[PDB]
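J.: Have a look at this one before I ask anything.
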Amino acid sequence: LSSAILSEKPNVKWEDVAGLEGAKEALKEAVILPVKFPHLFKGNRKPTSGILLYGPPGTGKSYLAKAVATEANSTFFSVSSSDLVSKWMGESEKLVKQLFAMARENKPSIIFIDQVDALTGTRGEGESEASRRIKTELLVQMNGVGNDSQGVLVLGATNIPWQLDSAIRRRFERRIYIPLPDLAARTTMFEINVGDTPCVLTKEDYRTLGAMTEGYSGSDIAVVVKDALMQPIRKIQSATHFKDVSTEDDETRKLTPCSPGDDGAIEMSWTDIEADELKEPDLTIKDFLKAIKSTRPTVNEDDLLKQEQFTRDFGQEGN
Amino acid sequence: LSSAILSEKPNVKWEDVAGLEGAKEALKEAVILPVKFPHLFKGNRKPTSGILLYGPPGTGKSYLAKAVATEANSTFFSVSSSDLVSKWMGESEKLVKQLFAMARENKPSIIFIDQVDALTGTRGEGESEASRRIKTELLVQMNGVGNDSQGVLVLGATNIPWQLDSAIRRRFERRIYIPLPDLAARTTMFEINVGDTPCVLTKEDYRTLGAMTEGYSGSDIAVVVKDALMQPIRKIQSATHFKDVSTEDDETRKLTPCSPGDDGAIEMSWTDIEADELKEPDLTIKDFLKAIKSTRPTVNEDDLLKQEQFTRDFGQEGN
Amino acid sequence: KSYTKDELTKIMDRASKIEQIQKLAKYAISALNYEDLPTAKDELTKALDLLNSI
Amino acid sequence: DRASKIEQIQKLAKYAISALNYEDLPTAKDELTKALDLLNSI
Ligand SMILES: Nc1ncnc2c1ncn2[C@@H]1O[C@H](COP(=O)(O)OP(=O)(O)OP(=O)(O)O)[C@@H](O)[C@H]1O
Ligand SMILES: Nc1ncnc2c1ncn2[C@@H]1O[C@H](COP(=O)(O)OP(=O)(O)OP(=O)(O)O)[C@@H](O)[C@H]1O
């Protein structure tokens, strides 16, 4: 009857998310503040219970969700439009009922629906059969709890707001556009993406890095980082000639890839080199440059047309 | 519930494939390196997650997949987009969910999805029934186990990258163009496809062939090969005049097809003919000549322009 | 530290040049595997002159 | 003879590539030049 859907703990902190922290503010005020100081929400002021994030794919909407999950100290349920919401006939809606029952049962709780648009209908076969009655079930269930007392939060996500029908829109609470990262956000993300690995940590070139990348997503940035990270590895694979660097003051000899002509340039397979004696080329700007070169114009303007149109019309709008 | 997928070994080695050794390297790094040295993935060094193979039909995409499976040294899952389309109209994606569960439970595993431009075709209006739900199911399920602990690699295959949506495009990672073979690659494939037949000699003939046959696929090459191999059988069938060649030191007079005018031309048919006394015609350039006459080019150059356009746009990287 | 931000152009250019040289070398090796000496010579010459120009 | 000379050429190419991988341009130049001269000598 019930069918439990994951409440696992990601480990993504607030600080791992760079950018437009007004959304973060809305989150913290909508979730954490109610928990922390409940007496602030008595009488005619009642806590916000619906939030839905929209924008191009790859912009950490899912990442943001995981951060929220990490930060909530609450039950976090997460489910898609295909996930546990069908049958022969009929009882998907019942499953939805049982779920929201369970949500009420567990205060605080958070329901996260990715790709909320995929639960929509106004004319087709789903409007005749299921998807209408699904939509109706949703609408009715988001009605009464929103009146007066609630320990459930509804979190939406969508790339395509405009294909989600008008019926949900005004009945739902709070919506924010998640744009692609700007210069500063890209730069911060670079720094975050470097972590512990040493050389080069040039603070001055980070801003050049964020400059050079324009319009790319979090995902894209991640990909470029990974791409740069395999460069020393690919060197090693193509490397033959290695040489000692760590002196006898250290525990033992340690070999790194080196120019083929050098005094101490001995040639073998990288597979012969064990982990204790192991050393890797440093990370240069050149590695990152190469990484950028494999990255192309990633994001189509066509997204920007409709996403910026919805932005001009609704945007930071609650909806 | 399970829906049985074969993971057995299609014994096709690296060396049986010709070309794009750089994609081969990416694959070696994507599977083999993880297998060989997993302890190299502490900190910010993390496995590649998804690779799309894109290009014209018939370019050994399936062949490549076989080689991957042979070389993976792990559980390998293979599926066509034909599979798991629908059962009732209601229930499809549960099978996808269960599939991914199975794959997650087998680390390392590799999922190969053929013709990812099917499911996900994509065209509007008609998508809103089950197909949008599927589209969603992909996107959400790739988000599930993706962070931290991965033993899944996703390989897609597509003929039509340009109709695969933005949403998949910059979520699903690394995209690689599989071109038609060039002169070199064709020649190498010719040399690969020989068998026991002594045939026509040297490399000169091979290079002549690979030069002369242009704009054709591995599949097409295979077809031509089979044709040529059957041509002596075709000679045997159509000419009932045969003649002795080998000396009496063998079991008996060894008989091959000849013209009705030929000296020694006996005209009994294949039916009376003993297993030992058999002399197949040698494989000549003329078989390949007639094969070329029979070989028509497959793919229009507009498709080449669209593949080339995508390549100009996204190319040898995911984006 | 120490970066004027106009170097990156030259750097990526020279990197592309290096890549092209590497490609040329590979092609030459391929040509040698096909006992095609003149092609090999031409590709190595083109790599050589490409190397010389920077 | 023509087999070992090709092998030597290949080796020299490999050495040039290693050199380039570590931005040792003069070494690369000299190794490509030796490969080319040797190729001409075949
Ligand atoms: N500060 C950041 N901003 C944006 N994205 C980030 C950031 N840090 C990490 N990421 C990336 O976010 C990805 C998580 O998925 P993401 O949120 O981008 O999907 P999405 O945009 O929600 O699209 P979908 O709705 O299809 O899941 C990770 O793979 C990671 O590389
Ligand atoms: N190096 C190669 N390049 C291209 N094709 C090859 C190569 N080696 C073998 N083949 C051929 O590949 C064929 C296998 O099917 P193939 O992978 O070409 O279909 P496909 O490219 O997946 O097309 P589709 O996506 O329409 O199924 C075999 O008939 C085999 O002869």
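Residue numbering in chain C adheres to Swiss-Prot, whereby the residues present occupy positions 277-330 in order.
So how was this one determined? The header says electron microscopy, 4.2 Å.
Including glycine, each Cβ sits where the backbone N, Cα and C put it.
So Swiss-Prot lists the following for this protein:
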| type | residues | note |
| --- | --- | --- |
| MUTAGEN | C:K299 to A | Abolishes interaction with VSP4 |
| MUTAGEN | C:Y303 to A | Abolishes interaction with VSP4, no effect on dimerization |
| MUTAGEN | C:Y310 to A | Abolishes interaction with VSP4, no effect on dimerization |
| MUTAGEN | C:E311 to A | Abolishes interaction with VSP4 and dimerization |
| MUTAGEN | C:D312 to A | Abolishes interaction with VSP4 and dimerization |
| MUTAGEN | C:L327 to E | Abolishes dimerization |
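Please go over these features one by one and say how buried each is and what sits next to it.
T.: Counting only same-chain residues six or more apart in sequence, none has a Cβ lying under 8 angstroms from the Cβ of C:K299 (mutagenesis position).
Its Cβ taken as reference, C:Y303 (mutagenesis position) is surrounded by 18 other Cβ atoms within 10 Å in the chains shown.
Taking all protein chains in view, 17 other C-beta atoms sit within 10 angstroms of the C-beta of C:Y310 (mutagenesis position). Mapped onto three states, the DSSP output places C:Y310 (mutagenesis position) in coil.
Of all the Cβ atoms in the protein chains shown, 12 others lie within 10 Å of the Cβ of C:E311 (mutagenesis position).
Its own atom aside, the Cβ of C:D312 (mutagenesis position) has 16 Cβ atoms within 10 angstroms in the protein chains shown.
Taken residue by residue with DSSP, C:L327 (mutagenesis position) is part of a helix.
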J.: According to DSSP, collapsed to three classes, what secondary structure does C:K299 (mutagenesis position) have?
T.: helix
J.: Inside 10 Å of the Cβ of C:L327 (mutagenesis position), count up the other Cβ atoms and send me the figure.
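T.: There are 20 of them.
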J.: If one measures from the C-alpha of C:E311 (mutagenesis position) to the C-alpha of C:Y303 (mutagenesis position), what distance in angstrom results, rounded to a whole number?
T.: 12
